[PDB]
Amino acid sequence: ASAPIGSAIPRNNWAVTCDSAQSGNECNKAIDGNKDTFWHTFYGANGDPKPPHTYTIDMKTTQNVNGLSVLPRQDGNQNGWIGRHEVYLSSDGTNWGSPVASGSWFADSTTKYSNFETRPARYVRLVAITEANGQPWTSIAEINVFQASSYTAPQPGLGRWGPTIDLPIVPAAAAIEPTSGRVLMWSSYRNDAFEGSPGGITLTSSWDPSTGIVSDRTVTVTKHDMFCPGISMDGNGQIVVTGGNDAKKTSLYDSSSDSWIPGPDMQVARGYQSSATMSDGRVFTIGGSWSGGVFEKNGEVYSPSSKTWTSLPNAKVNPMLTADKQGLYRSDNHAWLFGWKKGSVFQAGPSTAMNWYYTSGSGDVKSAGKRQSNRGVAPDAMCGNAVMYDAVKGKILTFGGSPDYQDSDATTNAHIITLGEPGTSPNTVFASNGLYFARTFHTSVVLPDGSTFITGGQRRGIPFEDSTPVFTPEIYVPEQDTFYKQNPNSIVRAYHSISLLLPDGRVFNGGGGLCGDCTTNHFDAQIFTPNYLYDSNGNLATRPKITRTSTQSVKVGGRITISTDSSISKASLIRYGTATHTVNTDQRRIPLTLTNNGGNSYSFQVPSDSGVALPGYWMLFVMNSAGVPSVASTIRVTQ
Ligand SMILES: [Ca+2]
Ligand SMILES: [Cu+2]
C-alpha cells in the first residue's frame, strides 16, 4: 500500500460538508470509523451530478496538518474512485489559497494518500476533480487527516518546499521531455511493484509544470519493463533506456512525438548499469549485474545512426569494480560515468579507482588514479552522486554513498575532480569540509548558477525502508567552496527516489519505495523552489526574460545572439536530465562567456569540443545582477 507522514487526527468532534450526498450515504459516513459505510454523491432518483465533487472538514481547532488519506468503498463497487484531485487547507474555511497537493490517484480500491509539508490549519478540503474512470460519482468509505508532531516555519533565504504532486505510480525513474517541458516518469510492470514481472510492460506517468496535469500511459510497444535501467539522451535527441527487468531490451523515448520506439537489443544483458552519451552522440554502457546474470560485463556502444549495439570487450569492467561485500551483483552497479573528449568516457566512481574508458576498436580502459585528497584515499561510495557542474573546466563534484550497496554506513565524503585530457590522471581534492549529513540513495541536480542541490537519502542504506532519513537538503557553492543547509522537507526520499532540474529553475524531487506490498511506496513528488527565485521579502522575484534568440539549434563551436528585457550578469547552458537509482549521466553545466553587444543584446559561443558540449538538448539560463534566473530557453546542440 503506502503511508502518511504524520498521525491520524481524532474525528469525534469534526463537522463535515459535501457538495451532495445520497440518503444513507451521508457526508459523515466517511468519518464514522466503519470501513463498510461510505459517503456517496447524488445518484439514481437524485440525478447524477458530475465532478468536481468536494469534501470539507472543520476540525474545530488548529492542527499541524501534513497529510490525508482516502479509503475507497470496500464492497467491490468501483464507480466512485477519485482520480484527479486537489487538497486545500484554511484557517477560516473561506480562503483556501493554492492547493497543498494535487495530482491523480491510480484507479483501484487501495487506500490513497496525499502527503505534504506541515501547515497549521483548522479546515481541510478535498476536491475530486474527476472520477478515476470518468464516471459521474465520488465516494469515500473513510477519510482521515494526519498531523505532524510539531510545526516550524521555513527559514527565510533557504528555499521552499511545496506543493506535492500526487501520482498514480512510484516514479523510480524520470526524465525531462525537453520539447514539451513535461516530466516523464516510470515504475515497472505495475504501479508500485517490479517483483515477479512477466516483462514487456512499463507503467509511465507524466506531469506538466504549466498545467499541473498528471497523465498516465501503459507502454508495451517496446516489449520492455524498464525498471532498473541505464538511461541516456543520445545525439539524435532520443532517450535510450536499457535493460533492467527485461535485461537485453533497448527502448527509445522520442520527446518530439511523445512516443516510445523499439531499439536494438544490447549485446549483453544488464540491469542497474550506468550508460553515458558520448562526444559523437552515441551511448556507452558497462557493468550492470542486477539482472541478466552475474558475471563480468564489459563495455558496449550504441549507434543511433546504424541502430546497433556493438560489444567493446576490451573496455574492461574489472578496474571499476567496488569491493562490495555482496560481490559482482552490486560491485559493477551505477558507475559515475561522464562522456568526455574524443569518444572517451570518464568513470569517477563509485569505486576508489577512477578510470578512462575508450570506445575505438574493441575498447580500452586506463587507470586515472584513485579518488583522494590530503585527508586520504576515498573509500568506495556506492550510490554516492557525481555532478559535472562546470564542464568547460572539467569540474565534477562527488559526495555521499557507502562502501557497500546496503547495510552500510553512508559518509559525508565529497570531492572535486578536475578533468583534463583523456588518459591523464585528474587532480582530486576534498570539497569544503564535506556534507553536513552523511547520506546514500540521495539525488542531486546542478542549478543555473553552478551550485549543486543535494537532497534526500538516509544515513544507513537499507533499500525499501525509510529509516535514518535525511530531511535537510544541502547546496554546494563552488566559488565559496562551502555547503549550505536549505529548508527541510517532510517526505523520506531514499532508495528509488529521483531529482531533476525543471526548465523553470525549480527542482522536481520524488519517488522512493517501489516494493509492492510495502508501506514505504511514495506515489508522489515535491517541488523545491530555490532561494534565487525569491526577493528579500520572501516573495517571488521578478525574473529576466530572454526576448529573442538568433537560433534554437546550434553546432558545437557555433554562436548564439540573444536579447533580454533587462541587463544580465551571467548565463549558463544546462543539459537536460534523466534520473534513476542516484544516476544522472545526462545533466552537466557550461558557464557561458558573454559578449555584451549593448542594448541588452548578448552573444556567446557553444564550446567547440563536443566532449564538453555533449550533443543533445540544453537549457539556456540567464541571470540578472540579483542572481535571479530566467526560465530556460531550449537549445539543441549538434556535433
Ligand atoms: Ca465509513
Ligand atoms: Cu532498485
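Numbers in chain A track Swiss-Prot; the residues on display, in order, are 42-680.
Looks like X-ray crystallography, 1.8 Å, at least that's what the header says.
Positions of Cβ are set from backbone N, Cα and C atoms, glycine also.
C269 (mutagenesis position) is surrounded by 26 other CB atoms, counting those within 10 A of its CB over all protein chains shown. Among the sequence features in Swiss-Prot, the mutagenesis site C269 to G is noted as follows: Reduces catalytic activity more than 10000-fold.
Positions annotated as Cu cation binding site by Swiss-Prot: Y313, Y536, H537, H622. When other Cβ atoms within 10 Å of the Cβ of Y536 (mutagenesis position) are tallied across all protein chains shown, the result is 28.
In Swiss-Prot, a published mutagenesis experiment is listed as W331 to G, annotated Reduces substrate affinity 20-fold and catalytic activity more than 6000-fold. The Cβ neighbour count for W331 (mutagenesis position), using a 10 Å radius over every protein chain in view, is 25. Secondary structure at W331 (mutagenesis position), taken from DSSP and collapsed to helix, strand or coil, is coil.
Mutagenesis annotation in Swiss-Prot: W331 to F, described as Reduces catalytic efficiency 50-fold and substrate affinity 36-fold; the structure shown retains the original residue.
Quoting Swiss-Prot on the mutagenesis of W331 to H: Reduces catalytic efficiency 1000-fold.
Swiss-Prot gives this note for the published mutagenesis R371 to A: Reduces catalytic efficiency 250-fold and substrate affinity 22-fold for D-galactose, but improves catalytic efficiency 1.8-fold towards D-fructose. Taking all protein chains in view, 22 other C-beta atoms sit within 10 angstroms of the C-beta of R371 (mutagenesis position). Secondary structure at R371 (mutagenesis position), as computed by DSSP, is helix.
For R371 to K, Swiss-Prot lists a mutagenesis experiment annotated as follows: Reduces catalytic efficiency 45-fold and substrate affinity 8.7-fold for D-galactose, but improves catalytic efficiency 8-fold towards D-fructose.
While the structure shown retains the original residue, Swiss-Prot records the mutagenesis experiment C424 to A with this note: Reduces catalytic efficiency 1.5- to 2-fold towards D-galactose and 1-methyl-alpha-D-galactopyranoside. For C424 (mutagenesis position), other Cβ atoms within 10 Å of its Cβ number 29. DSSP assigns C424 (mutagenesis position) to coil in the three-state reduction, placing it in neither a helix nor a strand.
In Swiss-Prot, the entry for mutagenesis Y477 to H states: No effect. Improves catalytic efficiency 5.3-fold towards D-galactose; when associated with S-424. The structure shown retains the original residue. Around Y477 (mutagenesis position), the C-beta neighbours below 8 angstroms that are at least 6 residues distant in the chain are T453, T513, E515, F524, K526. In three-state terms derived from DSSP, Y477 (mutagenesis position) belongs to neither a helical nor a strand segment and is classed as coil.
Among the mutagenesis entries in Swiss-Prot is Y477 to A, noted as: No effect. Improves catalytic efficiency 2- to 3-fold towards D-galactose and 1-methyl-alpha-D-galactopyranoside; when associated with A-535. Improves catalytic activity 4.7-fold towards D-galactose, but only 1.8-fold towards 1-methyl-alpha-D-galactopyranoside; when associated with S-424.
Every protein chain considered, the tally of other Cβ atoms within 10 Å of the Cβ of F505 (mutagenesis position) stands at 17. For the published mutagenesis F505 to A, Swiss-Prot gives the following note: Reduces catalytic efficiency 166-fold and substrate affinity 9-fold.
Secondary structure at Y536 (mutagenesis position), as computed by DSSP, is coil. As a published mutagenesis entry, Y536 to F appears in Swiss-Prot alongside the note: Reduces catalytic efficiency 1000-fold, but does not reduce substrate affinity.
Per Swiss-Prot, active site, proton acceptor is recorded for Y536.
Note on proximity: among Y313, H537, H622, the binding-site residues of the record, the Cα nearest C424 (mutagenesis position) is that of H622. Sequence-distant contacts of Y313 (Cu cation binding site), defined by Cβ-Cβ distance under 8 angstroms and a gap of at least six in the same chain, are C269, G285, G328, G329, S330, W331, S332, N374, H375, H622. Cβ neighbour count for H622 (Cu cation binding site) (all protein chains, 10 Å cutoff from its Cβ): 24. Applying an 8 A CB threshold to same-chain residues 6+ apart, the list for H537 (Cu cation binding site) reads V211, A213, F482, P504, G552, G553, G554, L555, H622. Each residue in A213, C269, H375, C424, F482, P504, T621, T623 lies on the same chain as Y313, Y536, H537, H622 and has a C-beta within 8 Å of the C-beta centroid of that Cu cation site, without being one of the site residues. When the Cα atoms are compared, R371 (mutagenesis position) and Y536 (mutagenesis position) turn out to be 15 Å apart. Spacing of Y536 (mutagenesis position) relative to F505 (mutagenesis position) is 6 Å (Cα to Cα, whole number).
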